[PDB]
Each structure stands twice: as structure tokens, then as C-alpha cells.
Amino acid sequence: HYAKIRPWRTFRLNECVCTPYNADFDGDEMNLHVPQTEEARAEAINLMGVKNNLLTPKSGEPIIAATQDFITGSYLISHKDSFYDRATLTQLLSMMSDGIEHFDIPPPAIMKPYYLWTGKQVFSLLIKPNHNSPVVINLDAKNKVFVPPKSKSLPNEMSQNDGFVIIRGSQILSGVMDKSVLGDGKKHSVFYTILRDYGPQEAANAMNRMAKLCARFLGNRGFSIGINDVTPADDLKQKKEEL
Amino acid sequence: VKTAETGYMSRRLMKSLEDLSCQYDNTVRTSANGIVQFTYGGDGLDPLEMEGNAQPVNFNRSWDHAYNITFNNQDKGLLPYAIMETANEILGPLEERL
Amino acid sequence: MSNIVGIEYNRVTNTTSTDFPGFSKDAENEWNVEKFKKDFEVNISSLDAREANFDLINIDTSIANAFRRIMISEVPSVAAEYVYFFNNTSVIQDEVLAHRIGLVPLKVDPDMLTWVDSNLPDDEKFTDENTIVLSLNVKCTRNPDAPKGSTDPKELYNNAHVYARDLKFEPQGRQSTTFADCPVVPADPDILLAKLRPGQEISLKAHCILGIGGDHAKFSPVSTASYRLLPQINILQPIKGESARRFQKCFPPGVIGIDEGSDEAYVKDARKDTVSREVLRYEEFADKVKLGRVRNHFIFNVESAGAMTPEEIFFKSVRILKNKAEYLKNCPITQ
Amino acid sequence: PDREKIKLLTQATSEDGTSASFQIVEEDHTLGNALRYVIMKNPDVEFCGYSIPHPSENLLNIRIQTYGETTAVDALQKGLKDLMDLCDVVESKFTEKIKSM
Amino acid sequence: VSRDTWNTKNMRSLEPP
Amino acid sequence: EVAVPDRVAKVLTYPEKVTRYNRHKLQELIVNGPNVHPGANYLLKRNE
Amino acid sequence: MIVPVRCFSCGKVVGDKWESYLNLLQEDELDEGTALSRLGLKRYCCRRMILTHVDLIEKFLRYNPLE
Amino acid sequence: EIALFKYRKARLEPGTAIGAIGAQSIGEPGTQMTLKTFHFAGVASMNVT
Amino acid sequence: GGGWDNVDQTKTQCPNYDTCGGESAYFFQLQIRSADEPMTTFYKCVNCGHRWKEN
Amino acid sequence: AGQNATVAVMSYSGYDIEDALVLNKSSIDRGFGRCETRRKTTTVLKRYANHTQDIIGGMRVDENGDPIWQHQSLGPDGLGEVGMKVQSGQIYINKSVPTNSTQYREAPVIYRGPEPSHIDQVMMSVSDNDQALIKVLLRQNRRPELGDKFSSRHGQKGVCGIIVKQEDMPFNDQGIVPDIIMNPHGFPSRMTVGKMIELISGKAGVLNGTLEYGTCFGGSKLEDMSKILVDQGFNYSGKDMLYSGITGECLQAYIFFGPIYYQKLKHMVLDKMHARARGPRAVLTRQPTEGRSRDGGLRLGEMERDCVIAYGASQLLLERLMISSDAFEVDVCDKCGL
Amino acid sequence: XXXXXXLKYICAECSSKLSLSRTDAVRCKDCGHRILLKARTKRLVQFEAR
Ligand SMILES: [Mg+2]
Ligand SMILES: [Mg+2]
Ligand SMILES: [Zn+2]
Ligand SMILES: [Zn+2]
Ligand SMILES: [Zn+2]
Ligand SMILES: [Zn+2]
């Protein structure tokens, strides 16, 4: 990695790179080594660098990708019920970047009665913030929960849920931002495609953008679990008892 | 029990394949310069670089990406035979190279 | 929708402002005073020496939250910062006693102290314009006239309980005259600082300086400064007879009332309402009631720790926001 | 003359203004969100938004993008002045009500 | 209550340290 | 990237050789010294 | 050990209410809930600060070594 | 062009520690599987290790 | 033969959904981690027999 | 052993992924999670065969009359002053050992601690064999910081990922603010419904003025706790509507809000942070020592060697295993390989 | 103006003030207790009230 000097007493790392280490911030301790020679340092950062090792050599599937809360926040943003006005969208993009990235705001998905952008447009801007960025991604993927379309003849993106992801020209056209699309082990991942098509730096930039956006967005959006999410319905009690 | 039992297994496997490296003539050789594989996997292909199901190229995604990158509503679609002539004009020099 | 925050059984909707140009083709709601100046209203429900309840009406969530954050973490207050132990023979560790003394709020008004500059030597850093000195000298001695079987330590021993009142103001130079009418005293004097047994003594003085709640919580001047959106209850269809009583039991007792003769249920006071969505779990008022919250109607409740009045805290907060805006405007932008 | 308070981030600034990132030290969500709201109430602004890059740094990058009419610096100054006017109005109303009661 | 204190009193504490 | 504590950044050092390209930087680090983080703990002279 | 000066969550002073709460429990006995509501502890954080406190200092003072 | 470029890039590079990579690729999945053979309850098939 | 009719199924689509459209998968849960990580669930597609562990 | 933290079960700040916790600054300021450690050091002034024994004299001064810094908290007795602080390098027991064990060589007890302690108890006594016995208790207050481990009686442990200001924390209608924010992702897979029931029962208990019971196969029924919650104006399921501390808006989801008992665990990051550049080496092997108290190094085992080989980094192998561990310039004869 | 700054032994059981002279004893002089504790230091100890 590249060192970043911080005030506290812990080794901090991006949660995206926890999977290759198998770390889970439960008291885990990791060893840091500082190479002392120029050749060793160059070899370390060029062969063992995080950007150069986003795929496991055992199968080639991506291994550095979104963790739990990042996946949940991405899904909640890309959820079909998510609509954002101009101010909310620009604040989302500023949180996605550090406030130091230019964004070309696309025309809103809804133009009347209000100018509303969907969360899929937010993630399309996450992939390709502006016209200067070269990342043009074309992708077809199945989300892990994909209920098929109402007819056998209908194409896969007509799924009753947003279970099929279509990306054309870095524009997300259908599907939610799932684990199968942003997580590890899938060779149809957005970050896997960005990597294989435009470089580890572009893939890492997309990953950082997504991580910052999710970290700043989930807290303000609100996502919680309680007893009511596990409490059975009253009809379920009777059904279960008879069954 | 698995911890230690599997720990030696990994080290033992490494001890056997510790000095196996791809050479510059595309052969896998021991540290004694003896041939184990004349070509890695009979393919010469790195498993880290396969985009398909254990294949180097995902043809469907590649075709979709190429069509989108090169898309232009003002462009004459080739006849079905002409697509084949372009394909055989690009591939086929490479084919008789072998 | 339209300025009402939707309160549903599983989610909250319409939490964003949508009052800017660019929200729709009608590029309205562009900023201008004489429009905000005419719309904005303040309604002071109550005012006490330590608690204020007032309403900010037709103001934005961002501005109201800026006020709340400044009240909590940016309005300065005076608290003990350095405790110098001459002798601590009690059972409580010195660091623990120092923490508790720092957590004691002092009834010393700010703007009568100057901010301490840390770029100067300790021997020149603390001045009379800069620091309040409070001494605590308490010594526990067994009460010889203790009544028979008087287990209570108050009668068994003398000075067995140290209180915040035991802290005494030590006026330094001008302080003797400037704080003559207002000697620095603990806002809460019954705070149990420590408990001692015979033979234990506590001798210390504390240097109390201005500070910022964002730096340490001891400098925060509000026990809690917070707001809530004004609840809105809409009864879409008439509810009457006994379903009306069942509806009334889903809210705090004085929220909705029962009409006489009409017998229908009506909203009597939505301000008294805690939004528990108890009515939203009963599938018989599902089509009859709509729960909401006015997005731009804020019910501020400011409870001061004791140093200043809550109205003064709120005005200091709005002044702090204005002053940082002014300082940023006057600052020249460096490339 | 405080030259270290607000800085123009030149790498994230377009040509002929209309797009700029300003780094403001010793500021946080309090000023950031109010400033973003006020600036977004400016009809020339097409993009406003702040980010606190790291909780360990007292820092605030605020991104302003406008249309071709005005510049991001102009929009930022206007937003700061408009926040000043907002606070003036709130102060006047609060003082009047506290006096009246 | 219901009396101003900010108008009469110079807010020294609100200066930047 | 990894976020490294300044406390361990002040002990874990890199032995940077002085060239024509970094001499001013290393002079600033030496002046800073071993107690302020953008500093240096040891100096090894060329002929020593 | 001893009652904390402030509630951990709100910062409301609860260290000046411990003895009053004890006296409400003993003299003119009340329920703990109504004794907490009588002192002004409305928020459940300030309520738990007093309800869950364990006064260990009175037990530590039984071993006072400088009698 | 894309397909030929990808096929060329997929070739194993000389000097690769391919033996070590294979050893770890066969051994890392070997630390996640139980030494006791765990079967689906109801198969009643032969107990091959 | 086989008695797979008596094995607990569940509603999970296999990773090889493009080849076989299997909505069900035999499962059994084991805690093969430390007691602070959650349990591990092993799967077997009813349409292809492909095994995988979702943890 | 613990505290009833105000807990909001929500995703927040992104620093709470994978068991990581969000801790309220200003709850830590007010004493939440504030602990301390007391360490004892025992020394014996042993008598020897030559009618000689250790003594504890010391505290030399400078030419201005003050003691030297190494003895700044030492007292005339030569044993650390009770109540004074000791930093790293200072002496709290100035023992000297005879050179012929007339002349005493200095063997003082030196405080080696990254953070200062405070002497809170010096016990001067004698063992059963007329041998002087000295015990010094070193107390050290500890603020909860980044990386400190907390647990919640349900196997849900995790370190402090971030400490955030109170105003940035979400708040409810009464301004109640959480001391701890814990990720909702820890619940579904661990399946700790007992923790949710504990939160609800604790909320109902604080609102009712009574401690509740969570006994095994028993305890306070959930319907009773929900009835208490509804009677006091809260949701039956313990899910209150909060406002964002940084935007001020209503959170679009209701947040599981209530008290949960949280225990601070003995594994603090202050005792785990270790770093070595160069220092003590094994005499036999000339390699870095193998203990944190001995300024030890971190062992790069056969597994890490295997990983670095699989990367193909020969120079990194050389630097980590030869240059930075044990590099010896040997003389080898070309004629005889000796 | 400004502002400036700001060998007794104890028996474990009898709580008596002791003064151990140069190499005299380690016993308590009032009872037979063999455990003595240093009293608190007489000089200033400063803490941050945080
Ligand atoms: Mg772990
Ligand atoms: Mg673990
Ligand atoms: Zn409280
Ligand atoms: Zn299948
Ligand atoms: Zn020879
Ligand atoms: Zn005695």
C-alpha cells in the first residue's frame, strides 16, 4: 500500500481490501513492513500493489470489491424507488468525490412535473463523472435475486424485480447495484469490467468513489434493523402451527 | 484440527512447486532446467487473465462493448457476407502464420 | 407530498427541501430576502431561566441544523480545565476528581473572559482576563456527637460528602471588582463531587477557562439543544363511536380529542404528539388517517447547563453562523 | 488578511471559472450544508455540494459549478452574503419576539 | 426572561482565538 | 492506501540517500528532527 | 464508583440528583419510575444514568486506610 | 481488435512463479474445507472421503 | 439410487444460472469459523449439482 | 462490568463496517467507557553472603538544587512519590546492587511506557525471611480511543472504528443522542434476536423505572415491553424516527433506538501498538528480538516467504530476509569453501 | 496582570504517621504490623480536567 500518516494508534485500511486479508475489524492485528531499498520498494509497489492485485490468481475473479454496507448503500441508491432532485444529486456526487471532481449532470430521467434523477443515473455518474473520463463500460449481469420476466419470450431485463443489470456506454439502464455486480468472485462485475477495459487506476478510482459515496450516504439516508423485521405476522403464526 | 492439518498441506505443495517458473521459451521448468510442461496448461494462458469461463475472451461482452464503442447511427450496416470478409481479412493472416 | 414529511408504517418520505430553482421548470424559490423575511416566523412557546421552547417557522432544515450544531458544539462556555491537587487523600483518583470538577458547570457568564492563547509560556498564559480560579478545601473529621446507631455518614462524620458548592471562587486582580456582583459559583451546587471518610482530605484549585463544546463536552453550554418537526395528523375520513376511542388511544392522551354530539374524532393538539405510528399498525384506520411532519416548522427546545440563558445561547448560535459567513466572505481566496 | 482560510483548488477548476473547488479550513457540516442550500437557491448554480474528505482534518471542499453567466467564485460570494442576510433576518425576528413576549 | 442581553453586552467570547 | 499512525511513522523510517533532487527536502526533514513527524531519526555521512 | 456528573448521552447534570433520588426512595417512598420523573429526568438516557448506577464508593470507603 | 488484444494479454508471462501460484491456488481452498466429510442429510450414499 | 427427496431445499439461484435455471439448492449450515463469525451455508443446485458456500 | 450505552442500530459514517463501532465523542468526554489500569512492580532488597544487601538511596540534584529529570518523581527515600506522574525513562525505585555481590552499582527500576502513569501506592514491607520488600502500584487512566474493543453480551464484539462529535450524531425528538452506533449488518447473519429483545426490554425498563429480566427460557415478555413503550409515546418495536446530525433531515428509515449493555474488553490498542526499526538482537543468531517488551521484530514466516515468492519479488525477498534481518559480511576462501 | 502556578509513612491497619530514620526498622511502632505505605507526596500534581 501507500502509507498515509494519521493521528490515531491503529492501522486503517479501506474496507474494500479487507477480503484478501480476511480481516473484520473485531480486534484483528496486522503486520506492516517498510521495505528499505529502492529495488525492493519498487518491486513491492509494482507486483504486490493493491491496484495490481484486484483479481485472485487462483481463478481470476475479482477479490477486492464492495463489502456489506457499500453493497447495501449501492442497492438502496440504485433501487427503482430512488429519485433525487438537483440539489440532492449534486450533494451525492460531491460526497462520491471529495468535492474536487467535475460532474456533467445528465438530463433528468423525469422532466415533468419535477426534474428528478434516478439512483441509476447517480451510479452512471459514479462510473463516468464527465466527458473527459475514458471509462465507457458495457455490461450484462444477473443480480443474485433475479425473478424472471413474466414471459419466457421476454428479455432478461424485463424481470419483475430489478434483477438484470444492463450498462451501455457507462449508463446503467436496468437492475440494482447488487453483490453480483459490485462484490467479489464475479467476472461480470462493474469493477472487474472497468479494470479489464481501462486499467487498475480507473477501477480503483471507481471503487474509491463508490466507497466514499456509500460511507457518506448510508448515515444520512438511514438504514436500521429491529424486532419488527424479525417478528412474524399474525397469520404466519397460525399457518406455521397448522403446518 | 483442520488448521494445522491443512497448514502443512499448503507448505508441502509449495515445497514441490517452489522452483517452477515459466521460461522465456514458454516452458515450465524446474530449477534444474528440466521440463515439466512444454506449455503452461497446454494453453500458455495465465489463469489471472481469463475474462470468460476459463477462456481468455468473453465473446458476448466483447461484441457488445465493441458495438457500443463504435456505434454511429450514420453508418452503413455490412451485408452478412461482408462481415465474414472483414473477419477473414483480419483473421487468416494470423491463421497462416501458424 | 409538498413540504409535508410523509410518516408511513415502514419508511419516511419527503425528507428533502425541494425549494430551490432547478427543481422544476418553474424556476421559483430562488433566494431573496423580503420573501424569506416575510415568510419566516418565530413563536416562543415558553421561556425560563434554564429552558426555552420556541418555533422557527418557514426556515430550512440546513439552517436550523446549523443553529442546533452551533449551540451544541460552537457556543463557548467556561469550565475547569486544569486542576492542581495540593492533596487528594480521598478514595477517588485525582484524574477522576479532575474530570468530575471539569464536568461541573460554572455559573460564570462568558464575554467576561478572554480566550486563552496557547502560543505563550504557562507562566504568562493564565491572566485575570483569561482564567477563573476555584478552590476546593474539604477535610473529613468524625463527628464526636454522632447519634446512637446513626449509620448515615452525614451525622456520623463531618464533611463526608464533597459538593460542587464546596468549590470557592478565588478572585484574581480585576476579577475582585468585575465579578464582585457575580461571584463565579457552580450552576448545580448539589453535584456530589466526592465522598470522604475521617482522615481523608481534598485540597485543590482549578483554572477555569473558555472552551468549545466541539473540543470537550464540558464546554458545551446546553444540557440538550434540539428541535423536532411539528407533527401533522390528517383525519381523512370520519372516525366515530368506539373506533374513535380506539383511535384516541393510539396517540398521547391530549393529542386528539373526542367531539361531543358530533362524536367524531378530531385532532386537538398535534404539538403534544410523539410520532410513534401506533395508529399505523391497526389496519382499520389505514384509509382514515395520514401521519406527517411539517418539514420547515421546527420546535426548538434549548436547555442551558446554567451558565447562560437559552435565548442568549440561541442568539449566540445565529450570530456565530453569521460571523463565520462574514469572515469567509471577507477572506481572500488563495489559488 | 487570512490567506490560509479559503483556497481555490486549481486542479479541480475549469477554464473561465464557472467550476471550482474551494477548500475551507476549520469548517464542517454546519457551514457546509447551510452554504450549499443557499448557493443552490442561486438560479445560476447548476452544481453545489461539499465534502469533508477526512474526519481527521478540519477541512471542507465545496464544489460550485455554474452556467456561463457567472463564475463559481461569484456564486460562492453571493451565497455567503445571502447566508449573512438570512442570519440577519433570523436575528431580527428572534430579538423582536424575545422583547415582545 | 423576555429581556435582551446581547444588545447591551459586548460578545467578547465570540471572537476567534 | 493504508493509514499509518504518526507514532509508528516516527519510528519506522526509510533510509533515503541524498541526491541533487531531494537535498532541500532532506535538509528540511533533518531540521525537523526525530520528534516532529515530517522529520528524520538518523543521519549517515558518506565517509563515515 | 460514584454517580457521574453528567448523563453520558445528553450532558444533563445528573450528579446533583443522586441523593434526592435516594431520599425519594427512602423518605416518603415512591416507585423508581415516578421518583425519576419527579427529579426531571425525562429522557431515558438520563433515566438510565440514575437507574443503573451502582454506588461502589460507599463500599470502597469501608476499607479507608487512613482512619 | 479487442479479442486479439485480450488473447495476447492472457498469455502467461515469462518469469512467473507459476508453480508457487498453483501451490497457493490449490492450498488456500484446502484450508476452508473440513477434514470430516459433511454430507446432505438424506443422501444415504457411500461414505467416500 | 438416490434419496435427495428427503434433503432440505431452499430458494437460491445457482451461480451457473445461465446454463441451468435452478431456483432451488440443497443446503446444510455449519459453523466452520470462529464463534464470532456467523455460520456457513453450503449449497448444491438441484438443476446442475454445482456446489458452493455462501457463508 | 459494563455500561448501558444509548445505541442506535444504523449504518453510519462508513467506519462501522465489519464489527466496527461508532463511538460518541462527548460521551467519552463525560466518562463513558473510561477505565484505568493498575500495574505493580515488586523488588526485594536481598541480603547476600558477604553481609551486604541492596539499598534504595538516590535522588541526586543539579547545581540549581532541583533533582535531575530522571529522578523528578523519586522522593528522598528513593521510592517514587505517591501521586506523582512518571514518564518513560524516569525511575520510581532507585535500587543499587553491590559491585562485589561497599561500592554499589546502580540498578534502578525505570518506567518504560508509551503513556505516563501515576504512582498511587508504594508499599514498603518485609517478606517472611527478614528481607525488604517494595511494591509500587502504577495507575494509568485510559480514554476509549480508536481500536479499543467493545462487546455487548451477545458475542457482538468489535473495535471503535471512529469517534465522532455529538452534533454529527443523529438525534431524536427529545435530543437523545446515541453513545454507540452499531451496524445493522451484524444482526441478520449472527441471528442475535436476544440483542434486539434486550434493547427493547431495556428501553421499556428505563421508561418504566424498573430493571428488566432476560432470563433464559423466561424474562420480561416482549408484549409487556411493547405496551410500556406505547404507553410512554414510543413505537412498540423500539424504532424511533431520528434526524441526521449532519444534514438535519429526517432519516428515511426508523432507527432501532435504545439502551444496550456494552462491555469494554481488556484488549486496548495502546498495549498492542508495537513498532521496531532497529534495536536489540539475539546474541546467538544476530536477528531482532522476539518480544514487544524487548523491542522485538515481526516474524516473516515461511507462509509470507511463500507469498512473496509467488509474487516473484526477488529483491523484496532479499531485503526482508537478508538486508533487514541479518546481513553478515563473511570472508570465504575461493580455494577451500570454508 | 497574570497568574503563577497555583518522609512520612502510614501503617496499613493502624493508620499511624511514621518517620523511618536512617536504617531503623520497617515495623510499625504502634502495633506489630509489617506493612507500611508511603503517604501522598507534598508537592503539586497537575491534571487536565478532561
Ligand atoms: Mg477478526
Ligand atoms: Mg473474528
Ligand atoms: Zn441524559
Ligand atoms: Zn444450477
Ligand atoms: Zn583457503
Ligand atoms: Zn501499626
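We number chain A the same way Swiss-Prot does; the residues here are 488-730, in that order.
The way this entry was determined, per its header, is electron microscopy, 2.9 Å.
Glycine residues also receive a Cβ, built from the backbone N, Cα and C atoms like all the rest.
Annotated features, as they stand in Swiss-Prot:
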MUTAGEN   A:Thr506 to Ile  Temperature-sensitive
MUTAGEN   A:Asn509 to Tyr  Temperature-sensitive
BINDING   A:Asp511, A:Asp513, A:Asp515  Mg(2+) binding site
MUTAGEN   A:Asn518 to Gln  Temperature-sensitive
Among A:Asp511, A:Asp513 [binding-site residues], residue with fewest other Cβ within 10 Å: A:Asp513
Candidates near ligand 1 among the mutagenesis positions A:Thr506, A:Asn509, A:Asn518, judged by a Cβ under 6 angstroms: none
Cβ-based proximity (under 8 Å) of the recorded positions A:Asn509, A:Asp511, A:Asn518 to chain J, or none: A:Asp511, A:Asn518
A:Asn518 (mutagenesis position), number of other Cβ atoms within 10 Å: 11
Candidate with sparsest Cβ neighbourhood (10 Å radius) among A:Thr506, A:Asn509, the listed mutagenesis positions: A:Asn509
Cβ under 6 Å from ligand 2: qualifying recorded positions of A:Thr506, A:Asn509, A:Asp511, A:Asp515, A:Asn518: A:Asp511
Cβ-based proximity (under 8 Å) of the recorded positions A:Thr506, A:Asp511, A:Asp513, A:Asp515 to chain I, or none: A:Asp511, A:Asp513
A:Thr506 (mutagenesis position) to A:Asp515 (Mg(2+) binding site) - Cα separation in whole Å: 13
Distance from A:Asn518 (mutagenesis position) back to A:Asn509 (mutagenesis position), taken between C-alpha atoms, in Å: 14
Proximal but sequence-remote residues of the same chain as A:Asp515 (Mg(2+) binding site) (Cβ under 8 Å, at least 6 apart): none
Mapped DSSP class for A:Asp511 (Mg(2+) binding site), helix or strand or coil: coil
Between A:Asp511 (Mg(2+) binding site) and A:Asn518 (mutagenesis position): CA-CA distance (Å): 15
For A:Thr506 (mutagenesis position): DSSP state (helix, strand, coil): helix
Filtered recorded positions - A:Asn509, A:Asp511, A:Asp513, A:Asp515 - keeping only those with Cβ under 8 Å from chain C: none
